[PDB]
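Below is one structure, written out as structure tokens, with a few remarks after it.
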Amino acid sequence: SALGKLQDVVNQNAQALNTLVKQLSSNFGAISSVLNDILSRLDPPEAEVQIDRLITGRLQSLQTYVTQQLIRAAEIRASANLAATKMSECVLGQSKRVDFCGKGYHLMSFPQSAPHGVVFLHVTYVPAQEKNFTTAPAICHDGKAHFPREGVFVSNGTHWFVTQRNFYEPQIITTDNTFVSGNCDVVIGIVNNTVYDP
Amino acid sequence: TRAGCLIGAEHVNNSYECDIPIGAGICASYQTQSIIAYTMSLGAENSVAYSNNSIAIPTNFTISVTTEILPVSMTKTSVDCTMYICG
Amino acid sequence: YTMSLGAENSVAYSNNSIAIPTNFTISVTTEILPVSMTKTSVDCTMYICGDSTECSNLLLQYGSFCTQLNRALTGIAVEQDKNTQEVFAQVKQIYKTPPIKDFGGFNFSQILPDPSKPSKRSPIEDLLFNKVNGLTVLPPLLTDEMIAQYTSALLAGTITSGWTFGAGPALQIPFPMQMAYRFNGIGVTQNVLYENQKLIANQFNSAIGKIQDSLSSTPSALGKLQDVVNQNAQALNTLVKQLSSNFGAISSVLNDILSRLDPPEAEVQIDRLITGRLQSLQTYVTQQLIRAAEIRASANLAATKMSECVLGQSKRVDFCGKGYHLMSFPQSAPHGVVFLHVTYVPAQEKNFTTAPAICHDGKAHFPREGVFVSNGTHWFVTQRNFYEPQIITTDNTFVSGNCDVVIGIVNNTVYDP
Amino acid sequence: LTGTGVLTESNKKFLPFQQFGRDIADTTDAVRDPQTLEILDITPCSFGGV
Ligand SMILES: *[C@@H]1O[C@H](CO)[C@@H](O[C@@H]2O[C@H](CO)[C@@H](O)[C@H](O)[C@H]2NC(C)=O)[C@H](O)[C@H]1NC(C)=O
Ligand SMILES: *[C@@H]1O[C@H](CO)[C@@H](O[C@@H]2O[C@H](CO)[C@@H](O)[C@H](O)[C@H]2NC(C)=O)[C@H](O)[C@H]1NC(C)=O
Ligand SMILES: *[C@@H]1O[C@H](CO)[C@@H](O[C@@H]2O[C@H](CO)[C@@H](O)[C@H](O)[C@H]2NC(C)=O)[C@H](O)[C@H]1NC(C)=O
Ligand SMILES: *[C@@H]1O[C@H](CO)[C@@H](O[C@@H]2O[C@H](CO)[C@@H](O)[C@H](O)[C@H]2NC(C)=O)[C@H](O)[C@H]1NC(C)=O
Ligand SMILES: *[C@@H]1O[C@H](CO)[C@@H](O[C@@H]2O[C@H](CO)[C@@H](O)[C@H](O)[C@H]2NC(C)=O)[C@H](O)[C@H]1NC(C)=O
Ligand SMILES: *[C@@H]1O[C@H](CO)[C@@H](O[C@@H]2O[C@H](CO)[C@@H](O)[C@H](O)[C@H]2NC(C)=O)[C@H](O)[C@H]1NC(C)=O
Ligand SMILES: *[C@@H]1O[C@H](CO)[C@@H](O)[C@H](O)[C@H]1NC(C)=O
Ligand SMILES: *[C@@H]1O[C@H](CO)[C@@H](O)[C@H](O)[C@H]1NC(C)=O
Ligand SMILES: *[C@@H]1O[C@H](CO)[C@@H](O)[C@H](O)[C@H]1NC(C)=O
Ligand SMILES: *[C@@H]1O[C@H](CO)[C@@H](O)[C@H](O)[C@H]1NC(C)=O
Ligand SMILES: *[C@@H]1O[C@H](CO)[C@@H](O)[C@H](O)[C@H]1NC(C)=O
Ligand SMILES: *[C@@H]1O[C@H](CO)[C@@H](O)[C@H](O)[C@H]1NC(C)=O
């Protein structure tokens, strides 16, 4: 059922054709479904009337088929446009669009050919083992307020560290890992710590 | 139910992940044996341990591969209406 | 009159002048998208022939036309539940906010569920809801309460864990830090938010209150959802009313044909009605398929927005509202979704003199980030989206090449700490 | 005035000269009893898919 999305397209089109073929067996009010059985039974002025009934019916049947094919084609076209977009953004690049190239943080993708379609294998990074840390918006040092340069300030209960947001890897808070702006009387929730100067 | 009269399924007060949808919040499933009907839940509840000074940071990660399947094209049919209609 | 395309604005362009905002506001805009439409169903045989056996037997001579029509409407009805799930069921778990809403001054009470009511709708959702033959209507799989519950989970998720719940497990973060990251994500440093946290929370809270006033005051605020309802309601009334048309037949009523005409002639008058009624039903179904397609497209857009505007921070201009996107909050609406888009908008720019680079000891210095500016006597380096002048130092700039190859380079001192 | 359906006592009030009523989609939804002059509502005879 994994490839139901492609099988559904095949099934819908197969049904449309089977339905179309089997309307040739309908009378549509005519004396018979077969033109040869009209011409061989009725004189021309009456045969033409029964034929018109079949033409109207069969023409309407065919026209119905075509209309459904155009609506369905528009749906497939839209899907194909999405697939083309994904090929460019998921395979030929790295996407920053959430859930566009799979769940998680997109790394890369690989296309695979499939009957009447394309299959994308989306490779994503997913955080697995989080832990609770105490945090602060800034460290108070010499009255100066120090903010993380690229990470987040965390504490294990006794010491403060700065680490990258998406992966716990604690570092000593130094002047190279932070920047200074404003002062300790402005930031709400600022904590006192020591900022190391290399 | 709002969707109609469901006969043969046993109604229970236990919510579950939706299996076979009926409508109006009602789903049915085969459960240990008979078919049962229930109001579907949407997912497990989860209380995030939010506070003004607490952050959760991943100490590990995994690599996942998911598969997305998209249609690209239809069968290219062509009908000769004159033959189809008249032969 | 000949319409205006808008007021003219001559930008004070020059080769050495830059405008930089010294202030900003928080703007919240409302975007309404259709997600689904009423799941109607019409039984072809009953619509055309009612309970008349004589008609039904003639309708059979038209083969599968009724089967095709019944399938087409069924397919649409199924799609409508798919559309709802694609937009709202994007969260694994149903997240809830804490009893104590310590969100750093940010008030979300108008978007979060109101616990004082029988319903679980938020104050804004109540506003959104309060003002928005063989024929049957099927109920949705996901009821309004369930949709509201999914919405609540998405809101609780965003407020307590930001975007992390949309790409892995939900990781708690103080709301103000989440917001600081969202500022960082649009090219505004984190200290801007912390220094102005009280202002930002107040601007935010005011903007949300404005949403209630806009929706309450303007009757056309949700015309996009009302239009869908009205178009389908009109289609059904139009459809049913064709049963009163004779289509060239002696009468529109099958019973007045069967009880009036001899069978071989009654048959003819009935065929006229079958053709006309089948044709009107086909017209209805084709229109519903075309409308289903535009609703599907809207639902796909809404689903994309849910993922990119709510479960993440978008860098796509005007995708998640005008301005620099910070975050979004979904709200449930009848047959649709409403997104409250929270954006950062520059407010008070000033005219500064600028330069590509600073020439120091024969070398050209460029900002690592930010732009060089001058207040008329002194040169500073500042972040691009908010005026905050810093002394130009070797830790703010990098050096590349000499002073001879940069057009517009100016002479200044670069401080060495 | 013919058709099939379920007739129940209504709470509608017809004018003295009105014999039956109709909905927005010009279909009959109520009838006056010619002998009692009471008004009855006509609902569809129950149907649906299985
Ligand atoms: C917080 O982290 C610090 C640094 O890793 C921990 O302190 C060290 O603990 C180890 C033993 O596991 C000692 O050998 C080191 O000498 C300590 N270093 C310093 C600078 O003290 C600290 O114990 C951790 N705190 C908690 C609550 O886990
Ligand atoms: C960080 O250190 C400063 C001192 O450098 C602390 O300042 C004290 O604040 C209290 C409360 O107003 C005063 O009563 C003390 O007299 C101040 N100390 C000094 C030396 O002036 C500040 O409170 C510390 N912050 C934290 C969170 O511990
Ligand atoms: C969040 O905002 C709501 C308003 O939308 C505040 O509720 C109002 O509180 C005042 C008292 O100061 C009452 O007079 C109003 O009648 C309340 N309005 C509503 C709709 O309840 C709410 O107090 C704010 N919450 C916080 C924590 O500030
Ligand atoms: C930035 O703009 C905000 C308003 O968007 C200013 O805050 C207002 O200041 C006036 C006084 O001039 C007060 O009466 C308002 O009540 C304040 N509004 C809010 C929401 O606080 C703010 O002062 C401006 N900052 C700068 C540096 O210009
Ligand atoms: C450009 O900015 C500089 C730095 O703020 C201004 O110079 C200072 O002006 C204040 C008075 O407001 C003095 O107390 C400082 O001592 C000055 N600093 C220096 C290094 O001179 C300067 O006036 C501003 N220029 C313009 C045109 O606004
Ligand atoms: C920046 O300062 C340097 C000197 O450190 C200037 O160099 C002068 O360049 C002119 C040619 O335009 C020569 O004729 C002078 O002899 C140079 N001066 C010295 C001391 O060598 C340079 O022009 C200055 N740039 C700007 C924009 O003012
Ligand atoms: C965070 O703390 C809560 C207790 O408030 C605990 O239930 C939860 O499991 C902790 N999170 C992690 C990742 O350990
Ligand atoms: C954080 O919340 C606690 C209440 O649990 C409060 O006492 C403390 O002052 C708050 N700190 C900040 C920065 O909001
Ligand atoms: C559900 O619980 C109610 C009591 O609140 C009880 O009366 C009812 O019979 C129960 N129904 C089922 C299916 O268990
Ligand atoms: C910049 O100067 C021009 C005059 O050249 C003026 O029209 C414009 O409004 C000024 N812009 C700002 C932000 O002061
Ligand atoms: C900037 O434009 C002015 C004319 O307004 C011109 O004189 C000056 O040389 C230009 N600057 C550079 C670096 O070419
Ligand atoms: C109808 O006829 C009966 C007699 O069979 C009579 O009692 C009744 O009052 C009549 N209806 C009206 C409206 O007068």
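Note that chain B carries Swiss-Prot numbering, so the residues on display, from first to last, are 645-676, 690-744.
So this one's electron microscopy, 2.7 Å, going by the header.
Note: Cβ is positioned from N, Cα and C throughout, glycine not excepted.
Quoting Swiss-Prot on the mutagenesis of B:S673 to A: No effect on O-glycosylation by host GALNT1. For the published mutagenesis B:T676 to A, Swiss-Prot gives the following note: Partial loss of O-glycosylation by host GALNT1. For the naturally occurring variant B:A653 to V, Swiss-Prot gives the following note: In strain: 19B/501Y. Among the natural variants that Swiss-Prot reports, B:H655 to Y is described with the note: In strain: Gamma/P.1, 19B/501T, 19B/501Y, Omicron/BA.1, Omicron/BA.2, Omicron/BA.2.12.1, Omicron/BA.2.75, Omicron/BA.4, Omicron/BA.5, Omicron/BQ.1.1, Omicron/XBB.1.5, Omicron/EG.5.1. According to Swiss-Prot, the natural variant B:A701 to V carries the annotation: In strain: Beta/B.1.351, Iota/B.1.526. One entry in Swiss-Prot concerns the natural variant B:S704 to L. Its note says: In strain: Omicron/BA.2.12.1. One natural variant catalogued in Swiss-Prot, B:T716 to I, is accompanied by this note: In strain: Alpha/B.1.1.7.
Taking the features listed in Swiss-Prot, we show where each one sits on the structure.
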{"residue": "B:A653", "record": "variant position", "Cβ contacts under 8 Å, 6 or more apart": "B:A672, B:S691, B:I692, B:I693, B:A694"}
{"residue": "B:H655", "record": "variant position", "Cβ contacts under 8 Å, 6 or more apart": "B:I693, B:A694, B:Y695"}
{"residue": "B:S673", "record": "mutagenesis position", "Cβ contacts under 8 Å, 6 or more apart": "B:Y660, B:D663, B:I664, B:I692, B:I693, B:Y695"}
{"residue": "B:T676", "record": "mutagenesis position", "Cβ contacts under 8 Å, 6 or more apart": "B:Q690"}
{"residue": "B:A701", "record": "variant position", "Cβ contacts under 8 Å, 6 or more apart": "none"}
{"residue": "B:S704", "record": "variant position", "Cβ contacts under 8 Å, 6 or more apart": "none"}
{"residue": "B:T716", "record": "variant position", "Cβ contacts under 8 Å, 6 or more apart": "none"}
(message) So if the criterion is CB under 8 Å to a CB of chain A, which of the recorded positions B:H655, B:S673, B:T716 qualify?
(response) B:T716
(request) Against chain C, with Cβ pairs under 8 Å, which of the recorded positions B:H655, B:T676, B:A701, B:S704 show up? Give them in sequence order, please. (result) B:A701, B:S704
(message) Running a distance check here. Ligand 9 versus the variant positions B:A653, B:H655, B:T716: which have CB less than 6 Å from one of its atoms?
(response) B:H655
(request) Look up B:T676 (mutagenesis position) in the DSSP assignment and report helix, strand or coil. (result) coil
